[PDB]
Number of protein chains: 6
Amino acid sequence: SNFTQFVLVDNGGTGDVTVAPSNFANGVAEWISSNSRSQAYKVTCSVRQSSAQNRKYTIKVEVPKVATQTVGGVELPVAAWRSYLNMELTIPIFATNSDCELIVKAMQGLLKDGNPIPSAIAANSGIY
Amino acid sequence: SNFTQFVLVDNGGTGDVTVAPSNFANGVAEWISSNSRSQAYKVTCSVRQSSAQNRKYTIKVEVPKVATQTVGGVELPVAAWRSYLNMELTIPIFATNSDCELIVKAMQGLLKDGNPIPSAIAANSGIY
Amino acid sequence: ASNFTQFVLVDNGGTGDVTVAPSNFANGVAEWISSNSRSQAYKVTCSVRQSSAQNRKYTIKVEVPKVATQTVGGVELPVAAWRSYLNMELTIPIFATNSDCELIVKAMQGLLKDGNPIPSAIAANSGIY
Amino acid sequence: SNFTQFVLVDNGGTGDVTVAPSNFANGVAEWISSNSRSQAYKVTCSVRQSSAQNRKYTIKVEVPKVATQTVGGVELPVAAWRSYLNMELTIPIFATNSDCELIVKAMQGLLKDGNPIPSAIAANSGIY
Amino acid sequence: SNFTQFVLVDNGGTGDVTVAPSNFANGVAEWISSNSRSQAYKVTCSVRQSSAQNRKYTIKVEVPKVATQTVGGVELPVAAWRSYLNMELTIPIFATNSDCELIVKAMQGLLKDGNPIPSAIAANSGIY
Amino acid sequence: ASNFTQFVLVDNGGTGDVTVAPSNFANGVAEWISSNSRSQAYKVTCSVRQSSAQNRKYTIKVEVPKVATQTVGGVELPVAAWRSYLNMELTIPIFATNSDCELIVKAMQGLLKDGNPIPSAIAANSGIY
């Protein structure tokens, strides 16, 4: 079973962010981190047959900024802002397991450390 | 300069797929692999100020299936089909370099080998 | 041999220097930003174009922010209290050689040298008299 | 009082270009070199309250083309022999003296020898 | 990386004309010589997908008139002192690397010394 | 002393050379073609005209075919799968001497010399970066 707990942010043993399964309603699997829901990481994944020849994956990730809100003397654990990631992967039904492995490898290499796109994202910049 | 050649598919030295810069028109950087354009990998990236508080990255990747087409005795190098990846990353302007690095790390960990989503993609399956 | 490199924008003598690094070249505009959030970052942009048939125009913009922390809806956010804007437009004839461009650069450097009238007036919130 | 003469182009003691006060009409300070008005270095500076929250410095510099020039001759067209710098500095009214010193330091560091922008200007090139 | 300087006019080691990178705005590579912009050799190159089946290379070369020229002077009219070459190369997307090498060889052989077209150009003549 | 002669268009080192020979001069356009059927032949055209009162313009076109055999209605025919087109337009002022034209020719030759940026980019299906 792949509907299990996994590490979303690997900080080297200490400080790791883990998300656990929370809901599987309407075919949308959902992972939520522990502690307060207002300051929790969210991961959702769903796969559907978009067209007669294509299968589409929909993956969403929310990264919160942990902060404390004080209104009228009442303190609440909230998120100052959230970063939203929207992924849509379309794979034809003719793709074998090797083709899917190659697609996954391409996706992993797109965001590997030192590559242009992750470096631009991590530096609050674009392509220069 | 990050508008350089990089390895898209790492096959361990031999068989690696490399994409080189080809166009930067209208603010959209483009990478294309060597040899025939019809059977070439394509990577495009662009960053824009979507709203007053958010910056949006748009990344597209096309993975072709190399094949030979023979119509009337004429052989042409074509792609039997293509796999399309569409990524849209929205980052608030309040994010520092550390926040962008954390976002990049989350994106990398989403597609790391052994994790649910890449395993599902590489196995021609969904979440079970 | 590319000239799109990082440089020290504000020289504070080693410690506290403000450094801007290349960040964008989309639409023909080269951009430098500092290692801060983009709501608090120094920004430098430069572009060159053929304005007329016999003229070339440089457009250089510099943004100097005043960093502050603002509480919006009970949450503290890194913002800039205000921003200082520098707009430079340099028109050079196509007949000017490298020595003429060096002369222009030297004139621009000497215009803002420490001790000269204009920088002293700017640094003292006063005019020229 | 700061309306004094200064060295505009420093050539190491010999060959220096010195601009001296020449006009103060309408409160606008003007400096010119010991040349004809068609071949002289001209510097003008003025400051005004542009908006309710900002003060604006207007600095204009004129640099003659020296290569293959005839001293004291009629050189036409004018646009082919003169370089124009139009600098506008907007400072919010909340800036103290130290903030203005920091702004001046930033302006000085923008045009320091070896930095990208002055190197590009001095080489008849852009950013590459 | 291929955006480097090269010898545009080869004069046997001495008197060679070398063009160096000067601009990369909008993804268009530009080379100029160590002259004023009105008397310099300029080379620009860019490639784009012109149609659904073709890629187009746009190469532009500017050559100054050297006979009875004044180095660093104002020479008017401009059209009487500059030669313009506008080269467009359309390559179908089915062409491999070897096909592009053959096309490059054909282009080189078109302008080789002793061939009709270069001889006609160098003698201010047509085809007779 | 006529310059309307045949020349090697693609030099493959003696063997496999592509040679184009004069074939037409109708309407003021000189044409070279290779020793193939005209559906599979290399084509080179050149023409010069007085574009303006003080300018002369050269128009040079080169066609590089990709040969193939196509079956149309059950019959095999020699065709070209696709064709690569080169369009060159050279404007020279009437005041340019023979030395200036030689300079232009040398610049054109050095632009496409092996090892230079543009030919390397063309031969690698890539741009300049």
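Numbering of chain E is taken from Swiss-Prot, so the residues present carry the numbers 3-130, in order.
This entry, so its header tells us, was determined using electron microscopy, 2.2 Å.
Just so you know, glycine gets a Cβ as well, placed from its N, Cα and C.
Its own atom aside, the Cβ of E:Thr46 (mutagenesis position) has 18 Cβ atoms within 10 angstroms in the protein chains shown. Under its mutagenesis entries, Swiss-Prot includes E:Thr46 to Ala with the note: Loss of repression of replicase translation. 80% loss of binding to the operator RNA in vivo.
Here Swiss-Prot describes E:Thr60 to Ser as a published mutagenesis experiment; the accompanying note says: Loss of repression of replicase. 20% loss of binding to the operator RNA in vivo. E:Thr60 (mutagenesis position) has a Cβ environment of 16 other Cβ atoms inside 10 Å. When secondary structure is read from DSSP and collapsed to three states, E:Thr60 (mutagenesis position) falls in the strand class.
DSSP assigns E:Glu77 (mutagenesis position) to coil in the three-state reduction, placing it in neither a helix nor a strand. Neighbour list (E:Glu77 (mutagenesis position), Cβ cut-off 8 Å, at least 6 residues apart, same chain): E:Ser40, E:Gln41, E:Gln71, E:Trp83. E:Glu77 to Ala appears in Swiss-Prot as a published mutagenesis result, with the remark: No effect on the organization of the T=3 capsid, but with a loss of thermal stability. No effect on infectivity.
A mutagenesis experiment is reported in Swiss-Prot for this position, E:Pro79 to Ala, and the note states: No effect on the organization of the T=3 capsid, but with a loss of thermal stability. Complete loss of infectivity.
The annotation that Swiss-Prot gives for the mutagenesis experiment E:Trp83 to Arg reads: Complete loss of viral assembly. Within 10 Å of the C-beta atom of E:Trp83 (mutagenesis position) sit 18 other C-beta atoms, taking all shown protein chains into account.
In three-state terms derived from DSSP, E:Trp83 (mutagenesis position) belongs to neither a helical nor a strand segment and is classed as coil. Across the fold, the C-alpha of E:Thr60 (mutagenesis position) and the C-alpha of E:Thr46 (mutagenesis position) stand 8 Å from each other. Taking the Cβ of E:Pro79 (mutagenesis position) as reference, no residue of its chain lies under 8 Å away while being at least six apart in sequence. Those mutagenesis positions from the list E:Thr46, E:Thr60, E:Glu77, E:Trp83 that have a Cβ under 8 Å from chain F Cβ atoms: E:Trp83.
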